[PDB]
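> Supplied in structure tokens, the structure appears directly below.
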Amino acid sequence: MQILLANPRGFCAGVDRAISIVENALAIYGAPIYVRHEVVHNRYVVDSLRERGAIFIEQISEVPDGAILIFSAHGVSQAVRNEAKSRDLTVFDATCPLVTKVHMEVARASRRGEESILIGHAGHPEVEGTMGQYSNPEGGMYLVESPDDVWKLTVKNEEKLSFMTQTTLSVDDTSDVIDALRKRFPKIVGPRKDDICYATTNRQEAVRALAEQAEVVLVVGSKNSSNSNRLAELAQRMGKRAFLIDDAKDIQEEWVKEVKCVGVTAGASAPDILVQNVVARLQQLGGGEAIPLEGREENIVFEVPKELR
Ligand SMILES: C/C(=C\COP(=O)(O)OP(=O)(O)O)CO
Ligand code: SF4
């Protein structure tokens, strides 16, 4: 059995920065360090940080006065941010810069009382945070997940309408949503394409290349990782069996028995050691040396704030 590795895969700039923020805060201030939401959606990372004294909460009420609070990489709403500010908390923000970029646009449309539409998945923390940048009752902030949602949406003033997107969406499905938005609201304004980040686009392009070679694709990533689910989904739609797994223990022999080519990738929040362990397991199941596919070289890095270096 041949083992192929997708490239790029694994950690993106925003996840590496966010994890460093929490590690550095723990080393500087000691435990406990409060974190609003899993810093990144990865069980291995989260479980480990818990070990070192990080405490993950959903609501600011959960945090004691005098505490240190870090916002997760997914971002938070202005209401959350203000609630944190109204309290006597020391705050560090691990929101990824590429999410903050979207937030700034939503706040701008809110200040203008002009409606905005967000393409994204209801209930996800990044969508809650981005929708939570809009607070003007004169205008409006609407969420759409699909072309059908667009077909049913009505707005107050489609002459002054703009759109944004979640950073981890399917590139192909978002394209379909945007097409619908432009047919329904011909004066709608947005970025040149969407707000899907370089890491999402690159990992989806890389899994596409991987799936054209592999019969089975294993995506290292947790269940609640949006970007990771998009990678397994993409390979599945190409007709390959694809499994989203947290670690090597999740691999069932049947998935790879008599398979000549198995591919492995990882979501933006999965540490490389999990991939190494998955490769090791596939080897014990008959696989040979892991072969990295050629891919887009990534070079962006986001530094931690000076206050935490
Ligand atoms: C922070 C972030 C992505 C990094 O991966 P995560 O798996 O942590 O988050 P997501 O894909 O949104 O479920 C959203 O920009
Ligand atoms: S997936 Fe993209 S936007 Fe999200 S943390 Fe990573 S680099 Fe930032």
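The deposited model was determined using X-ray crystallography, 1.6 Å.
Yeah, the Cβs are placed from backbone N, Cα and C, and that goes for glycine too.
When I checked Swiss-Prot for this same protein, it listed these features:
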type	residues	note
BINDING	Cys12, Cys96, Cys197	[4Fe-4S] cluster binding site
BINDING	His41, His74, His124, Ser225, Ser226, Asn227, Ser269	isopentenyl diphosphate binding site
BINDING	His41, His74, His124, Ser225, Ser226, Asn227, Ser269	dimethylallyl diphosphate binding site
BINDING	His41, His74, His124, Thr167, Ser225, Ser226, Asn227, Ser269	(2E)-4-hydroxy-3-methylbut-2-enyl diphosphate binding site
MUTAGEN	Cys12 to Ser	Loss of catalytic activity
MUTAGEN	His41 to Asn	No effect on catalytic activity
MUTAGEN	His74 to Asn	Reduces catalytic activity 2-fold
MUTAGEN	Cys96 to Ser	Loss of catalytic activity
MUTAGEN	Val99 to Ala	No effect on catalytic activity
MUTAGEN	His124 to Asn	Loss of catalytic activity
MUTAGEN	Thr167 to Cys	Reduces catalytic activity 3-fold
MUTAGEN	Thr167 to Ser	No effect on catalytic activity
MUTAGEN	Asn227 to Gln	Reduces catalytic activity 20-fold
> Scan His124, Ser226, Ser269 for recorded positions whose C-beta lands under 6 Å from an atom of ligand 2 and note them, or write none.
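With ligand 2 as the reference and 6 Å as the Cβ limit, the list is empty: none.
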> If you measure from the C-alpha of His74 (mutagenesis position), which of the recorded positions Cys12, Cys96, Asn227, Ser269 fall inside 10 Å?
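Taking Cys12, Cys96, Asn227, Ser269 one by one, the ones whose Cα falls within 10 Å of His74 (mutagenesis position) are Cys96.
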> With every protein chain in view, how many other Cβ atoms are within 10 Å of the Cβ of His41 (mutagenesis position)?
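Excluding its own Cβ, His41 (mutagenesis position) sees 28 Cβ atoms within 10 Å.
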> Among the mutagenesis positions listed here, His74, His124, whose Cβ has the fewest other Cβ atoms inside 10 Å?
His124
> Could you state, as a whole number of Å, the largest distance between Cα atoms of any two of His41, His74, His124, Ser225, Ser226, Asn227, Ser269, the listed isopentenyl diphosphate binders?
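Largest Cα to Cα distance for the isopentenyl diphosphate-binding set is 15 Å.
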> Check the Cα-Cα distances from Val99 (mutagenesis position) to the binding-site residues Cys197, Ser225, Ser226, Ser269 and tell me which is shortest.
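Its closest listed neighbour, by Cα, is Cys197.
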> Under 8 Å between C-beta atoms and at least six apart in sequence, can you list the same-chain neighbours of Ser226 (isopentenyl diphosphate binding site), or say none if there are none?
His41, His121, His124, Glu126, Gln166, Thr168, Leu169
> Of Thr167, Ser225, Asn227, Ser269, which recorded positions are close to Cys12 (mutagenesis position), meaning a Cα within 10 Å of its Cα?
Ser269
> Near the (2E)-4-hydroxy-3-methylbut-2-enyl diphosphate site, what residues other than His41, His74, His124, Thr167, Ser225, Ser226, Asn227, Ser269 in the same chain have a C-beta no further than 8 Å from the centroid of the listed C-beta atoms?
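Same chain, not in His41, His74, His124, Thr167, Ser225, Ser226, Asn227, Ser269, Cβ within 8 Å: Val40, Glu126, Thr168, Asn224, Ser228, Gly267, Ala268.
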